[PDB]
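S.K.: After the structure tokens below, expect a handful of questions from me.
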Amino acid sequence: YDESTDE
Amino acid sequence: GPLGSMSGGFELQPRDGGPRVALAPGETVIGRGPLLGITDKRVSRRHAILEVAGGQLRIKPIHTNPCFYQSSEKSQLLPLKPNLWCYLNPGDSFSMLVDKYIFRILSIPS
Ligand SMILES: [Mg+2]
């Protein structure tokens, strides 16, 4: 859960 | 006279048959992370807040990627208004994507 959120 | 206190707790039941998750009293931030086991990168690690208090459950979407709601009486998950608390009734569902990570609200003892 270290990756940035996809928008 | 005064009404005093109200009790009642809540559990989340994944639509896909995964294990149920009991909610703690007070606020719990939900989203991508170990609590619900959500890993899809489209869900924020700070996606929504749930609050259990006084026998009621409310949700607040806190990210631009929205949350969805389906009343127990209806049949379509629809977007919740961003950044506003909304009470959820037992038997209602909410989701973190329109068609994935869907949870039904169950009532349990405090
Ligand atoms: Mg960000």
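Count begins at 1; order follows the chain as displayed.
Determined via X-ray crystallography, 1.4 Å.
Even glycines carry a Cβ here, placed using N, Cα and C.
Here Swiss-Prot notes a mutagenesis experiment, B:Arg32 to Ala (Swiss-Prot position 27), with the remark: Does not affect interaction with XRCC5 and XRCC6; decreased ability to promote non-homologous end-joining (NHEJ).
Help me understand the surroundings of these features in the structure.
M.R.: Proximity of B:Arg32 (mutagenesis position) to non-local residues of its own chain (separation of 6 or more, Cβ distance below 8 Å) is seen for B:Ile38, B:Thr39, B:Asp40, B:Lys41, B:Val43, B:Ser44, B:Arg45, B:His47, given in sequence order. Under DSSP, B:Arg32 (mutagenesis position) is assigned to coil, being neither helix nor strand in the three-state scheme.
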